[PDB]
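Report on one structure; see the data block that follows.
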Amino acid sequence: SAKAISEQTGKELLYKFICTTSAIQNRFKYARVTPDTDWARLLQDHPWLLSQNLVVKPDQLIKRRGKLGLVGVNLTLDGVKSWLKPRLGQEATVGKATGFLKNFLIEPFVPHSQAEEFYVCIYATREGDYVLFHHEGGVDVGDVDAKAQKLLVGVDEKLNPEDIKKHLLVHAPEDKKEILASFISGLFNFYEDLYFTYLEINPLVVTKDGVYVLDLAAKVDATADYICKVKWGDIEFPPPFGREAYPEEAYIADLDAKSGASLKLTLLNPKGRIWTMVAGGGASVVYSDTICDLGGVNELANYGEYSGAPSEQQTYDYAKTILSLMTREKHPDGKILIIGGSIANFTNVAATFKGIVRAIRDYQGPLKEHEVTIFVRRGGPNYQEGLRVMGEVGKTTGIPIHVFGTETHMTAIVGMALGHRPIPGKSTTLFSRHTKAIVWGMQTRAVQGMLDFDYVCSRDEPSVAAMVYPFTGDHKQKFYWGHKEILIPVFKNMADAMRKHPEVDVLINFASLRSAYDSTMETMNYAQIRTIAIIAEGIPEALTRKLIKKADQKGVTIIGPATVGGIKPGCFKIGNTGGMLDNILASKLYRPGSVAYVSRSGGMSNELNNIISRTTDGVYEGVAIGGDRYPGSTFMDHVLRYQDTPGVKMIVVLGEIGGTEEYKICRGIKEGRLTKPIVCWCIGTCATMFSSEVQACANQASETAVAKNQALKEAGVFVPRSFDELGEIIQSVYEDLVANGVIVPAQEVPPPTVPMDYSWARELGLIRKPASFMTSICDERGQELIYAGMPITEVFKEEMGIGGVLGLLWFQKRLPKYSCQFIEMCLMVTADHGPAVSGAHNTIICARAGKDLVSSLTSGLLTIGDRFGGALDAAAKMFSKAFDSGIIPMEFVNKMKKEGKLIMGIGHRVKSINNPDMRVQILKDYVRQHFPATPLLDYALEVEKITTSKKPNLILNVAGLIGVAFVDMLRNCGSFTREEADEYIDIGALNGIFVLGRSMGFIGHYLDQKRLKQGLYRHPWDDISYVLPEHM
Amino acid sequence: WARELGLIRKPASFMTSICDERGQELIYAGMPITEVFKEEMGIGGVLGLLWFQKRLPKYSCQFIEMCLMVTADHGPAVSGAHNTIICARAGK
Ligand SMILES: CC(C)(COP(=O)(O)OP(=O)(O)OC[C@H]1O[C@@H](n2cnc3c(N)ncnc32)[C@H](O)[C@@H]1OP(=O)(O)O)[C@@H](O)C(=O)NCCC(=O)NCCS
């Protein structure tokens, strides 16, 4: 939307980005003075104010400050000091609002008269830009709209100087006419390039010295920041002149910019009783109007809404913030919290309500003593399961939770809250049963919903003909016809999709705000598409106007941006309109009706669908034009389209603050263009009973909801007194029409079945599917990596080395430090043993064959087994089986000798006693020094004594030492049961130790062969004995 | 049960085109194994069905088989034969 900016920001933008032939003075010549800043620094870094006269103004968004006495003229430096004292720092009320003053601006003075002051204005409208010039400027203009010279500029064209001369600048002297003609053109160029929507200079001084701007009011489009963020620097949006934003209120605005969700909150008086946290913008407006209509004008405290499919954290923060701001007061009468909302279509009801459960779970102490009663009502995707979660959680906590579902009226909770009710070239047709649609984007949900509509409406032709996703090639995607297989075709470019079926008539775009404009513009180039529905919210207003004008000249109807779309029961739906499957079944939207409605909000359109379904034989078609200020189609367009449809019998109009569209509807009714019975209601009637409204932008009393409702009521429109009676009046008109006989209610036909998504079926807990895999070593699903129950940050904090991580991953145990260090030593010892062994040889051969690291390492590793690399495991098993039996080492040696088995882990080629193996010596020294008990190592050393008595070189090997010491570690460290250690030896933990250790050496060998640039190896023929058969 | 009643959608994560074993008949690329054997499509024909999903002409299948035979082995001195021999002598 459009937001007003400060005077200084507008002035600096004008100075930096102006392009005109006029002489520009006061360029970067201004100073911002603040109550809480160093004055000495201000006159030190910027002393250029010491030369000429100074003018001081307040820069807190003050309108018509000239007559208020806040404008100081002819001030000296000491004069400025004396002038700022009596008003700066405290309250200075204006009109009906109250607020302080903590920001002022000072500029140089120029001597001039009223004849040199002129009024310049530009403001953006649906048809382009209206520019106003007034020669008798200053603060004497008064009424301006019907007095100043007005010129219209169409969308997407330049402003020629001669039009300014002979149609805009008529009452000025020629000498200054020549300069103003170019100055206004440059001003318009600056306005258009920076994406401003409202620019105001009053007054403007022009003289032989140059052009001076005394006061400037600027309203710019925030949504177009991505077009001018580099050209805006650090732009700020000052709040309207009033009470400063609360520290918790601005937190909601901070959440607003986290994602595409809408998160707004405003405060008037925190001392009130009624508090609302209603989901959805339009739903929140309706709820506020309902509460203020029946006696909540002043007792309401907050005004907040949340929509746009907020996530878990966003809704959690919103709820905790609103409750925290709720618990700063004690109300003896009592406290209530109305949270309602319309029927949601895209917002995840379950996630948001789980978030507010988590937010209310810990906010129970500082709320129970404040006697807070919560009234909950909602509908949408996964509403009932979360609703019963609310029921059970509210029963568990104890606070009064009043749960109302879809079956109850939207505003009934408000009625029971205060005790008022006891507590219980366009075309007349756009979509048809044969309509084909192209969905642009990675939006599978839209296609699924449209296709499910095609089934529940008993259509023999899918409404979705193509999918366009530029970042993937032409392919086919899984879907069902009935319950059998179909494939939707997904294309890269729009041209191919348009050509492959030219009968497609409607396109619905789900592209983000960056590419929505370009995609829509390129879609406009094909005459097959007759209706384009834009779903993105946040498109710049100028680009939206360009799209609207191009569609109007192309004859293509538009569903305006910032909406969920529309639904035609029995024929067609746009995007996520109508909600999920069971809501379509409940709202009875799978058969055509006789009454049609038009609105702006998305979810509240589904609420109107529900109201009509409850009180009328069904809906024929409903369209939401969007929340942007310039929707592609207005209310009047859809009203005429419904009027030209014979199937439609009643018209419903449900808008809000903004525009004079209802006056146009009344005018069309009076002169005989509209004849069908019409029920209309303008929400926002409470906007006059609040302090200031932000979520629109009414200018006069004519654009007020109450005035529009009255003008509709006494013009031939069935307007109820409020939204509460809207259902009753609609039902009464339906009864009158069926009593007349124009409407013949057809009998119901049962809808067919359509399959349900597995993921959201699994979320509801409706399906059991057994897990095919079981893991226990690592968890990566959470926000932190987990190693056997131990977080990675805790792994590194505890200084668990490679051995500690190995223990966690292989044994799921927190091993003692000496165990981890012994594991690392074992890895170091087995790291490599030269290139001559089988595994190193195979790795070297594969590396010299040009293969990558993985293939060479793998080729080497696959030799590890019984003859190579299996000595650790064999030695451990042999010594463990000997020691577990009662046999003494001598008996073990004799028993091995009898069976013709060499004791695995004994015997070295060159090392003997009085010539120790150094690797064995290091490992054995560490094991003796640090291990608590080494029974198997003692047994193996006795066996070594015997075998060395037999023959000197029969010493305990590296393999035997590592095996027996690893058995001792697993068995006598206190982390394993004896059965656990036995199982870990049995399943091959020592094979893993050897393989992981020798992988280092094998990778080193691969890197060495690559670095040495060794060529392909072929074994010599003379080293091979060829003994082949002679004839066989 | 839900899949049998056809009220649950879960997309398949794998796609295949060469062999179907679910049915009463083993099928190589849309051809039953009985028809594979009764039409004398040997190693080459099965290879064409499984690798290219085509019924190659008879001479193509025989040429594929001849290519397999000529590359069957080239002595123990080459790298792959050397590694296979060494891994075999390691008891694997
Ligand atoms: C194919 C190509 C490698 C020919 O190689 P070459 O250098 O002519 O000969 P080789 O590499 O076979 O070996 C040369 C000698 O080593 C001998 N030799 C080959 N393998 C041996 C082994 N395992 N032990 C001992 N000697 C061997 C050969 O008998 C030959 O002996 P000679 O010098 O007495 O004739 C060469 O032309 C080329 O690079 N061509 C590119 C096309 C290609 O790469 N084709 C792949 C081959 S199917």
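Following Swiss-Prot, chain A shows residues 2-425, 487-757, 763-1099, kept in their order.
For all residues, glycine too, the Cβ spot is worked out from N, Cα and C.
Among the features that Swiss-Prot reports, domain 'ATP-grasp' is placed at A:4-265. Feature annotation from Swiss-Prot assigns ATP binding site to A:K58, A:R66, A:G67, A:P109, A:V111, A:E118, A:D216; the stated evidence is a curator's inference. What Swiss-Prot lists as Mg(2+) binding site is A:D257, A:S260, A:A262, and the listing cites experimental evidence. Among the features that Swiss-Prot reports, citrate binding site is placed at A:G309, A:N346, A:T348, A:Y364, A:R379. What Swiss-Prot notes for the published mutagenesis of A:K540 to R or Q is this: Decreased acetylation and increased de novo lipid synthesis; when associated with R,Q-546 and R,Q-554. Abolished ubiquitination by the BCR(KLHL25)complex; when associated with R-546 and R-554. One mutagenesis experiment named in Swiss-Prot is A:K546 to R or Q, and its note says Decreased acetylation and increased de novo lipid synthesis; when associated with R,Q-540 and R,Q-554. Abolished ubiquitination by the BCR(KLHL25) complex; when associated with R-540 and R-554. Recorded in Swiss-Prot as a mutagenesis result, A:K554 to R or Q carries the remark: Decreased acetylation and increased de novo lipid synthesis; when associated with R,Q-540 and R,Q-546. Abolished ubiquitination by the BCR(KLHL25) complex; when associated with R-540 and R-546.
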Neighbour tally for A:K554 (mutagenesis position), based on other Cβ positions within 10 Å of its Cβ: 15
Residues from A:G67, A:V111, A:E118, A:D257, A:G309, A:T348 facing chain B - binding-site residues, CB under 8 A: none
Sequence-distant neighbours of A:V111 (ATP binding site) in its chain (C-beta under 8 A, six or more apart): A:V206, A:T208, A:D210, A:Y213
Spatial neighbour of A:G67 (ATP binding site) that is closest, considering only the recorded positions A:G309, A:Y364, A:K546 and their CA atoms: A:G309
A:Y364 (citrate binding site) versus recorded positions A:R66, A:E118, A:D216, A:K554 - nearest by Cα: A:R66
Site of maximum Cβ density within 10 Å, from binding-site residues A:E118, A:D216, A:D257: A:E118
Cα distance (Å, whole number) from A:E118 (ATP binding site) to A:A262 (Mg(2+) binding site): 45
Most Cβ neighbours inside 10 Å, all chains, among the recorded positions A:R66, A:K546: A:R66
Residues near A:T348 (citrate binding site) in space but at least six apart in sequence (CB under 8 A): A:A280, A:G281, A:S308, A:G309, A:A310, A:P311, A:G381, A:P382, A:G665
A:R379 (citrate binding site) - helix vs strand vs coil (DSSP): coil
Greatest inter-residue Cα distance in Å for the citrate-binding set A:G309, A:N346, A:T348, A:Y364, A:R379: 29
Rounded Cα-Cα span from A:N346 (citrate binding site) to A:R66 (ATP binding site), Å: 47
Rounded to the nearest Å - Cα separation of A:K554 (mutagenesis position) and A:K540 (mutagenesis position): 17
All-chain count of other Cβ atoms within 10 Å of A:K540 (mutagenesis position): 13
